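Below is one structure, written out as structure tokens; the observations come after it.
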Amino acid sequence: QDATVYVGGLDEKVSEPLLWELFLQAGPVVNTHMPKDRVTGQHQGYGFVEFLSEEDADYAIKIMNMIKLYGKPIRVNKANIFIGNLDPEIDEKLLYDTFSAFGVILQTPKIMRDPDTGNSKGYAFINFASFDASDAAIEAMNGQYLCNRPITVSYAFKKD
Amino acid sequence: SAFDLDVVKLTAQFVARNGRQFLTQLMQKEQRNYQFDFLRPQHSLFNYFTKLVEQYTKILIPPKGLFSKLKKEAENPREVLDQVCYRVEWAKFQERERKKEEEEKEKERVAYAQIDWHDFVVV
Amino acid sequence: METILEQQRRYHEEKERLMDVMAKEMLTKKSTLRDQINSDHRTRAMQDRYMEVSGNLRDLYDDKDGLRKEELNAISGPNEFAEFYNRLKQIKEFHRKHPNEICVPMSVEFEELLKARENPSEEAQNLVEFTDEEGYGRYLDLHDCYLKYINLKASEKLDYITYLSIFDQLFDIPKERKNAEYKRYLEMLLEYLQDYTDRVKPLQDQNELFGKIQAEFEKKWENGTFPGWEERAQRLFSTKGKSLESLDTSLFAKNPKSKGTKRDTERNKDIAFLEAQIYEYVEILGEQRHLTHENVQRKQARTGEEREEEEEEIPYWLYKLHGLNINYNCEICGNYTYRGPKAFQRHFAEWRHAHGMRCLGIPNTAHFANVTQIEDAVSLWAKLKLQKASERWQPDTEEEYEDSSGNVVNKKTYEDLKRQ
């Protein structure tokens, strides 16, 4: 897990030897793994590249971070408001700093991860201090231009 | 982080003995080729340096132990218990004020989510 | 050292942290009497520590009056500051962050969820200062005092209710003589009552209460504290009456009243002070004595069981064909028990067997696949180790120390011979 780098944000043009060919300049990528879905039978955008040394994986994570690969925000990492279609290049501290401009955050946010890879699932949950920050996130942040990924902010629970 | 904290404590001790706002022992040190990034207010350590300077100024008070001796806080446990009870009452009043502010914010959020947003009038 | 600047601010921060801990202890609600007594003892210990810190900080003002002339001088300044900065310009190779400058006194004055006790008060226990019969200040133990009174009176006609009725008197006639041996038991009963009063309220000032009791004993009890309408003025030491105040003032400095008797003011002053302290403890803790008497009456009126309850509180053919009903003991693989021949070979190439081999020390080699033993595993790891083939690069240096003989110097011998 230390020598392997988890890549997120892969489109349909990216393939299993294509990621190994793109990561060959960063370091000696020994193997590439792409988990296939059960309903569609294709990649879900997240994969793994197992290299030989941990320094090559660190250089690939520091070089290929927030890159625009196949029209997709590909990024390598070390393997009541709901935000969907978020970029995997952002972290919890980066999401807390991005959410601090609209309103005040009550605590540190959390992002959902896949049970197989564990880098990024695609959705996240963040809680605001009051309902005014949630309304400002649903008015402004729900549709704002993020890092090559259109996010969507919505209410997790609402009572009619 | 011990050397930076010691430098901040030395700057707070040297700046508290000044007779003016700008005529201090640290303003002339900035022009004497001494790098001090904690003097600018843009850094996060400046908020702690201001609290250290405030504590150094409060350590120079006449009831702080320079020319007088405290008798109520040092020789009366009942006065300390009354001060602790007053601090607990002030904390309870602050918690009640925060609960009232949260209730007012919830009432404003309930009133804003129930008003009609289709009756537009441009005058 | 900055004793007037840094040490005074540190003492003020410690006093503020102690006051914040006392306010957090007083703001929290209580549910039990023993936990409340432990919190009161911890608050009393924190108040004593804050008073000691204030007394230590209040004495650091002798050199401050001499150093204030040099500290407030605007002619000085950045010279000594630059000298201190050059003294603080040492090697910064100690890459270690210390966030416990103010967080450590905050954590020392706090408690945990498993045990509600502070870090200086971690060794404190309520069972070392109070007995089980007292109930952490709920009642008072009077069985030993009643046994001592029955041993001193030499009679079995005094029960616990009679002893409680005799001990309830404050200014009435005593049960025995004042010059008898009952004063030695009364002094012990007063010394126990003083400790019971000091244990029932640790947050109260015991020294101020003792000084007030001494002032009331000296200024009031020694000057006729019980006026009448021999009955006008009574003396506690001499145990005699007086006609008027002038006769009592003339007899207060008399020769039998000073030292010419066995109950004078010279020898029987401590017994009178102990009796006054016992009377003050009975007047201050009368509700606890009434609760102890009610508990004794409830224990006497109960039965034996009530007193004990109060004191206690499928394919078999396929199995035979595929190779079932058989196992294999992989000792190197954690001594696991595998299946038949199908799992036999599988047991040599797996995660558990690999972890066991790695923990045993032998590397996972293909030749050691069919091996399943300890001694045999070590023999394989030794004999199948790096044999004579592929030696250490075939070292043959033959340095030029002689140029005509000597070549046994290896790659390191000739190097050391040619270096020096």
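Numbering, chain B: per Swiss-Prot, residues 160-282 in sequence.
How was it done? The header gives electron microscopy, 7.1 Å.
Heads up, the Cβ atoms here are built off N, Cα and C, so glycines get one too.
Swiss-Prot gives this note for the published mutagenesis B:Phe162 to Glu: No effect on binding to SF3A3. For B:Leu169 to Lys, Swiss-Prot lists a mutagenesis experiment annotated as follows: Abolishes binding to SF3A3.
All chains included, 12 other C-beta atoms sit within 10 angstroms of the C-beta of B:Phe162 (mutagenesis position). The two recorded residues B:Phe162 (mutagenesis position) and B:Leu169 (mutagenesis position) have their Cα atoms spaced 10 Å from each other.
Following the DSSP three-state reduction, the secondary structure of B:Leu169 (mutagenesis position) is helix.
Under DSSP, B:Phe162 (mutagenesis position) is assigned to a helix (H, G or I) in the three-state scheme.
The number of other Cβ atoms within 10 Å of the Cβ belonging to B:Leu169 (mutagenesis position), over all protein chains shown, comes to 19.
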